[PDB]
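*Asks:* The following block contains the structure, expressed as structure tokens.
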Amino acid sequence: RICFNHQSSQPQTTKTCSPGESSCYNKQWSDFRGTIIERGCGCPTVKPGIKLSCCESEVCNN
């Protein structure tokens, strides 16, 4: 599995996930700084007030 791992609108970067990892994630939240979009490997645990979208296909978390 290969996922995008860049933040919000910075230039696109990818990451090779560790063996057996099948998902990619896209997290989104706002803080005092702005609207943040985090991307990477896996499907992390759902935490209050943060939007989480998980997908299982190559570079699916744009």
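Since chain A takes its numbers from Swiss-Prot, the residues it shows come out as 22-83.
Heads up, the Cβ atoms here are built off N, Cα and C, so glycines get one too.
Got these off Swiss-Prot a minute ago, pasting:
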- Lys36 to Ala: No change in potency of inhibition of Torpedo marmorata acetylcholine receptor (MUTAGEN)
- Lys48 to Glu: 175-fold decrease in potency of inhibition of Torpedo marmorata acetylcholine receptor (MUTAGEN)
- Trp50 to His: 8.6-fold decrease in potency of inhibition of Torpedo marmorata acetylcholine receptor (MUTAGEN)
- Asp52 to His: 46-fold decrease in potency of inhibition of Torpedo marmorata acetylcholine receptor (MUTAGEN)
- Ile57 to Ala: 7-fold increase in potency of inhibition of Torpedo marmorata acetylcholine receptor (MUTAGEN)
- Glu59 to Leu: 25-fold decrease in potency of inhibition of Torpedo marmorata acetylcholine receptor (MUTAGEN)
- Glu59 to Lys: 7.8-fold decrease in potency of inhibition of Torpedo marmorata acetylcholine receptor (MUTAGEN)
- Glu59 to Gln: 1.4-fold increase in potency of inhibition of Torpedo marmorata acetylcholine receptor (MUTAGEN)
- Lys68 to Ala: 32-fold decrease in potency of inhibition of Torpedo marmorata acetylcholine receptor (MUTAGEN)
- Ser74 to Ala: 2-fold decrease in potency of inhibition of Torpedo marmorata acetylcholine receptor (MUTAGEN)
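Give me the structural setting of these features: burial, nearby parts and distances.
*Replies:* In three-state terms derived from DSSP, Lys36 (mutagenesis position) belongs to an extended strand segment.
The Cβ of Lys48 (mutagenesis position) lies under 8 Å from the Cβ of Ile57, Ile58, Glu59, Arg60, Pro65, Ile71, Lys72, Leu73, each on the same chain and at least six residues away in sequence.
There are 13 other CB atoms within 10 A of the CB of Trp50 (mutagenesis position), with all protein chains counted.
For the recorded site, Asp52 (mutagenesis position), the DSSP three-state label reads coil.
Take the CB of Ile57 (mutagenesis position) and look out to 10 A: across all protein chains shown you find 13 other CB atoms.
Using a 10 Å radius centred on the Cβ of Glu59 (mutagenesis position) and all shown protein chains, the other Cβ atoms total 17.
Under DSSP, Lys68 (mutagenesis position) is assigned to coil, being neither helix nor strand in the three-state scheme. A sphere of 10 angstroms centred on the C-beta of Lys68 (mutagenesis position) encloses 9 other C-beta atoms.
DSSP assigns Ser74 (mutagenesis position) to a strand.
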*Asks:* Taking every protein chain in this structure into account, which of the mutagenesis positions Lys36, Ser74 has the most other Cβ atoms within 10 Å of its Cβ?
*Replies:* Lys36
*Asks:* Between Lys68 (mutagenesis position) and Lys36 (mutagenesis position), find the distance joining the two CA atoms and give it rounded to the nearest Å.
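*Replies:* Counting only the Cα atoms, the answer is 23 Å.
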*Asks:* Across all the protein chains here, work out how many other Cβ atoms are within 10 Å of the Cβ of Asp52 (mutagenesis position).
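*Replies:* There are 7 such Cβ atoms around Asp52 (mutagenesis position).
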*Asks:* Based on DSSP, name the secondary structure state of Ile57 (mutagenesis position): helix, strand or coil.
*Replies:* strand
